[PDB]
Amino acid sequence: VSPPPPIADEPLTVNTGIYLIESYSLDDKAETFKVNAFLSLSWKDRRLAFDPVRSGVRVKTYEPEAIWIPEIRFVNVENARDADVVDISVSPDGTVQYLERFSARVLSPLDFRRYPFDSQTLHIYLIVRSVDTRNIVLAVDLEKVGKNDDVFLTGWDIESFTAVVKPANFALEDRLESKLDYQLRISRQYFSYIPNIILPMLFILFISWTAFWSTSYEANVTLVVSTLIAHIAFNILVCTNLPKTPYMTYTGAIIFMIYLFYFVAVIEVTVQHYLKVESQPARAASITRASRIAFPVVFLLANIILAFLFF
Amino acid sequence: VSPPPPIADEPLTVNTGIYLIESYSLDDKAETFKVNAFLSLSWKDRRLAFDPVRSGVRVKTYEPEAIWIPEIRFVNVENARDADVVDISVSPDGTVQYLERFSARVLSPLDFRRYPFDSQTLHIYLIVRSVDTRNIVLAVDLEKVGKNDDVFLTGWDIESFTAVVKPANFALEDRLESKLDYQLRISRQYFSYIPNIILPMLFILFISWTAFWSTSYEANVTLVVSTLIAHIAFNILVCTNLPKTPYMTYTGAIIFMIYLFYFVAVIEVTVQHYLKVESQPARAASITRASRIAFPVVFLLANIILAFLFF
Amino acid sequence: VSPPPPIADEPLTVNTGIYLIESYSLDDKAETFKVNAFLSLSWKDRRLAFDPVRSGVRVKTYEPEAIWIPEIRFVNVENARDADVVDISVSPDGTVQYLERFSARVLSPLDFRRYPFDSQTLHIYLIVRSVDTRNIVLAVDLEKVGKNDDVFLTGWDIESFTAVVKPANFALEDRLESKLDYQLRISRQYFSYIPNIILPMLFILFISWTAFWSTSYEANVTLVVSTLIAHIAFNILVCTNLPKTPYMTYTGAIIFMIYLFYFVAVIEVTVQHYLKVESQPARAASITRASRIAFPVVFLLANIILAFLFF
Amino acid sequence: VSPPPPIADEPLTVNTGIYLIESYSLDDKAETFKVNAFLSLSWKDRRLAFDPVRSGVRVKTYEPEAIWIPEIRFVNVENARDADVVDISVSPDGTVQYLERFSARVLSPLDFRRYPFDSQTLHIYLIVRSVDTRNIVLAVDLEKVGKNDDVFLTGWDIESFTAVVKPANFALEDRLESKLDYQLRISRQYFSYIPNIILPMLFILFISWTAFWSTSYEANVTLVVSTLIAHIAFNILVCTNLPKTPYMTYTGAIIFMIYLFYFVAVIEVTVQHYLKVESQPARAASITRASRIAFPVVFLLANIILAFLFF
Amino acid sequence: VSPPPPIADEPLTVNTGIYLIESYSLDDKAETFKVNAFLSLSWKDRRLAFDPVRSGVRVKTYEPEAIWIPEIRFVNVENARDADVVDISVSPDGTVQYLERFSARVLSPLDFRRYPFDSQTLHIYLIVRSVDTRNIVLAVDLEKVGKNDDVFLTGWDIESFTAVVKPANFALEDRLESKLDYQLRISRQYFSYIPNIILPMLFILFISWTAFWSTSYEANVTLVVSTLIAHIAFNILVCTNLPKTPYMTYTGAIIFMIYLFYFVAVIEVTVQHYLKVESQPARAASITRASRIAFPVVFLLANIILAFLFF
Ligand SMILES: [Cl-]
Ligand SMILES: [Cl-]
Ligand SMILES: [Cl-]
Ligand SMILES: [Cl-]
Ligand SMILES: [Cl-]
Ligand SMILES: [Cl-]
Ligand SMILES: [Cl-]
Ligand code: NA
Ligand code: NA
Ligand code: NA
Ligand code: NA
Ligand code: NA
Ligand code: NA
């Protein structure tokens, strides 16, 4: 088999469509997601044209090996897609309608800057390489782009599944390549992060601040050091669900900043004890009373500054 | 091969059945379960009809490639099922009896609202796409739907395996699709959660309340902060077996509420110490004595309210 | 190819044998184990009979596709076995000797009631479905059932590998099914549980009982709360190697009971402190002295009761 | 099929090229990385020469089985590459242009000495074994070596992808082998290690040094022992992301050294308490005051020495 | 195809060789390792003999399906090897030279008695089963046994790769089996265990002994209980990288023994406090002073005894 010949000098247009059946396993650390979808392909092959009136058949069904099929691939997949041809239909003028159901693990970079209040644009890049005989170009049949209503991505809200209709045509290894960008827009369900990580992290921090209403050094050391260790546990827990980033994430910024609050609280607790031992408690009292206001105020203002810089 | 021709204008009815052999690996985080079952298919193909007298055979056995077989797929599977054809039997009138044994990883959403006292309805969606020549519709042969008596799902009780007899017929990519819903009803074995998570979590909370019978601030700080850290460990342990949900789970609600009890216990312990240092112990004694009743009473009432809202 | 015809109305007997080469990966949580073995099959096919005198050959060698082979399957496997045919030998009377080497992941329920002093009977169920032309029945050739001397299952002792010689013949989807039960009896190597989990768990518990020889409330709170947290760590460690069970395991019973001992020790420590603060130390002394005897005595008797109920 | 015959006694030159499409999963512990790329091959086969006038076509397209293709393999791969032939083009003189897209898990040793400020040279070794009829030698077509602009390796910066143009020709099992070295130079994104591991580790260490401004032995024991335990947690966290090395890593050296600082701090805290109990506080005061300067000074100098030895 | 006929009554000798290309993933818990190697096979098949003068060729190249090839298998593999035939060469006298490149996951028991200062002998068992027509025996061609210089096993030192030249010939299911033992000798790189596990474990133990220079019960309880908990963490860490053994490992023996030292240290701390409360400090002082010498002395002697018993 060889590609369909051009009537004049035009490239062969392969109309494409992706219909999502299932979306699952969005792995933040690996920056991958699994997809199960229909891939539809359509092109004109005049060598396959037939007469509807004489044949009595309006459509002809072929096996993939019987006819020429464009070699369509995915750019950003771990391994080649697991595909099963559903149907191949040829109309009298030779218009081929190809349909396959596939499953693939897609590599798509994620921006963690606003985590866990982040939104992502996942990409599925469709590609075709031109042949010596003729140039193959990709197009989007909007009527064949979509998703099943039941499509759910655990821990995420699916906003839209659209295609950038204009392909990216470029030369690669002295041959033309036609690339299409299918975009799956998602937003993270931040809900569970509030009662499980954010509020427990704030509770232990506020518990360390009770040391500002205590003169007992031994109890203060226990309050600030124990809560700091619990904060380290939350820092470790958060970083297990995330890859290492060359930038600060919103959660990472708050987590880092809270260490400074624990460090300064230890200094205050040390300074307070030192002064009391030195028979200067009136002074230790001034620092402790100021700390009661300073710590929540600086914490509130620093969080307003951080939320502003990130959102 | 092509589909069987209609005698009049009727769709081809493909009778289906699923007989469960094995059920395993219900993954809560992934919202998947693995299945090993028999898939039975039945349809009339008049082109395969034969005479029992002249052939001397009552039934004819064929290889899948020798005859036309409907392209039956599963909607909610990770990858295409691993299938092996067991038997293909044709009766004299051309009634085909197809039997295959398959294994598949099924994606089926789970409702964690009542966890670990939750029940689920797992789904296996059977589907067929219509061809140009004729429309293919699915039906349930109740005589061929069931499960082996030994079918066990570790950590779950299997209630029933039934099929919604009426298919969901709809248009997808300008062709008719016929979808059947096979339902596996299961209920979680909550037993082990009681001695391993629920009671240890209650024990540490009740241990923190012993601080209401102590005037020792240093011992009280140790009691409430240490048990809080153990509560954080249980919260982390529980969330490792669960995906992130955009709603509160029953266990999650109790776990979250217990943090408030630890936070208020720290306030009480701080207030008690502060008053005693300020030479107001008679007052601290009133707050501590009230706390001895208030903490278990509010805990009991809040749990009754939560159990009511969730069950 | 079609099945061998019956001389009279008898079922076709397929003689079976399993020879274990390797046993590995017994997964307690998944209730699976991996196996690498020889599967031997033998049946009479008169259509394959030949003359030993005239041919000069005692045996004929065939390729699997050249002759009829019974469709033998495993009931309790995750996916279909990975099999490679080793030999097919036909004797002059038409007796076929089939040999394949296979590997499979077997699902076999485990009874954790006596863990880690438990024994298990792992099952490998062989099955054949009857055809329209004739009924197929399975048999055990004891001469072809066994295991390699070097067969080791890490963390387990292999006792025996035997087969229940009588098949379970039953009707499934209007056809006869012949099922054989191959049993691999194993006993857990409990050794390592003693120095790694049991004795460290007992050491920390006995350390909490030193609080009965101390009047220091602050030190007592530290002794009982710290060791309780270490007990929680051991409880979590034990449950990571086990699935969730709808029953109590022996280890689970001891682990649960030890929480009650920590809870009552906290009550004692609280009662002792309360009385001393109330200027009643003579009374606190009576409770503490009684606790020194009561705690080890009740612990010993409760363990005798538990060991009796479980063994 | 057999190899192309030599015109004289020359080896067959197979021109190669690797164009990276995707780079992912750099596993530090396993010392592997996954790659998705184009492999281009070119060689002259005069037996495939054709006349464009007689055949009509200027270039001929073949299926891999139809013609002789050199057996090109990767040396350092876990399993054989997952490859799909994209195109096989034959020009009139018999010049074959082969193009395949492949995915592979590559084993490439990593030097962790400067971790997490390390750089690596990942290797992809291309190899061909000579046949009896003639010797096969590999060459690099620099025009067909490259990488997609979007190629990203999560947690790493990609510097370059080049090939050592001269093959390593050697004898292996009495036949010639021609090996090419494709090099992917990467540098670790150390950024996240600073707020997540390095600074929290320094904070807890500096917190232990507050014991040098405290006379309270019981608070000092709490300060140094608690922070030491947090340091053990960070040591364990760091070693989970690394394989075991027969050398010290930069991070490993700092982590190890910090233990010595905790050990000497415990000695100081013990010595201080012992002297105070012995009614020698003036002396304990001299040791404690010296420690306030000695500990940060020795820590700074030891880190300058370590940074010098490692960088 | 059938096996080569014997000239007299001799068994067919199949000469073997294994050349290691890659060694990776030595899994201690699973007792497996992955291998990528060349498997060479050689045997005489007179039916393939040819004349060099008449044919004009000195060697003939065949496809595996064209000629008879002995069914060579690996005994101790999880699944069948992933193999690709590289070359099949036939010399004029009919001497066949077979070469394949394979990858396999090998099951090989490990002796952990001296861990982490252990050495292992990994085995790769080659096997052939005899046919009815004739007996097949295996031999080692030492010229074709070896390993690439770059072969590295992360965390291990590779000593040698040799073969036991004499096969183990035995009867299995009334047929002869010929088994060869290929041995890969390795020694563990214990280096990293010293700064990461051994020395931190010793530091925390020595820190618990500072309680013998302290009269403060509350600080002593904190010293011994906190370090014991850190020792439990190291015990858990060590056992995660090891399978459960029916024997004591060297590290396991030291780890277990250290618990006894913590237990006796708690008794000493309790006895010391009890006597001081009972107004007997002169006596408590004698026990504490003796403990300062006894604990390091008994620890040193017990370790000398253990090292002697294990090495
Ligand atoms: Cl693809
Ligand atoms: Cl499917
Ligand atoms: Cl099977
Ligand atoms: Cl390869
Ligand atoms: Cl094999
Ligand atoms: Cl024998
Ligand atoms: Cl034999
Ligand atoms: Na085609
Ligand atoms: Na068909
Ligand atoms: Na067959
Ligand atoms: Na070829
Ligand atoms: Na304390
Ligand atoms: Na062969």
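We number chain B the way Swiss-Prot does; in order, the residues shown are 47-357.
Structure determined by X-ray crystallography, 2.5 Å.
Cβ coordinates are placed from backbone N, Cα and C, and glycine is handled just like the others.
Pulled from Swiss-Prot, these are the features on record:
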MUTAGEN   B:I244 to Y  Marked gain of function, with a ten-fold shift of the proton dose-response curve towards lower concentrations
MUTAGEN   B:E264 to Q or D  Decreases binding affinity of TBA
MUTAGEN   B:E264 to A  Decreases cation selectivity. Decreases the binding affinity of TEA and TBA. Nearly abolishes block by Cd(2+)
MUTAGEN   B:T268 to A  Increases the binding affinity of TBA. Weakens block by Cd(2+)
MUTAGEN   B:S272 to A  Increases the binding affinity of TBA
MUTAGEN   B:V284 to M  Displays an increased sensitivity to propofol but not to desflurane
MUTAGEN   B:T297 to A  Marked gain of function, with a ten-fold shift of the proton dose-response curve towards lower concentrations. Also shows slower apparent rate constants for activation and deactivation. Displays an increased sensitivity to propofol but a decreased sensitivity to desflurane
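DSSP assigns B:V284 (mutagenesis position) to a helix in the three-state reduction. Taking 8 Å as the upper bound (exclusive) on CB-CB distance to chain A, the mutagenesis positions B:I244, B:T268, B:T297 give B:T268 in sequence order. A Cα-Cα distance of 22 Å separates B:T268 (mutagenesis position) from B:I244 (mutagenesis position). It is 9 Å from the Cα atom of B:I244 (mutagenesis position) to that of B:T297 (mutagenesis position). Counting other C-beta atoms within 10 Å of each candidate's C-beta, the mutagenesis positions B:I244, B:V284 are led by B:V284.
Cα of B:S272 (mutagenesis position) to Cα of B:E264 (mutagenesis position): a distance of 12 Å. Residues from the set of mutagenesis positions B:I244, B:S272, B:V284, B:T297 situated with their C-beta under 8 Å of a chain C C-beta: B:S272. Between the mutagenesis positions B:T268, B:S272, B:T297, B:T297 has the most other Cβ atoms inside 10 Å of its own Cβ, all protein chains included.
Packing around B:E264 (mutagenesis position) is summarised by its Cβ count: 21 other Cβ atoms lie within 10 angstroms of its Cβ, all protein chains included. The distance from the Cα of B:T297 (mutagenesis position) to the Cα of B:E264 (mutagenesis position) comes to 32 Å. If you take the Cα of B:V284 (mutagenesis position) and the Cα of B:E264 (mutagenesis position), they are about 30 angstrom apart, rounded to a whole number.
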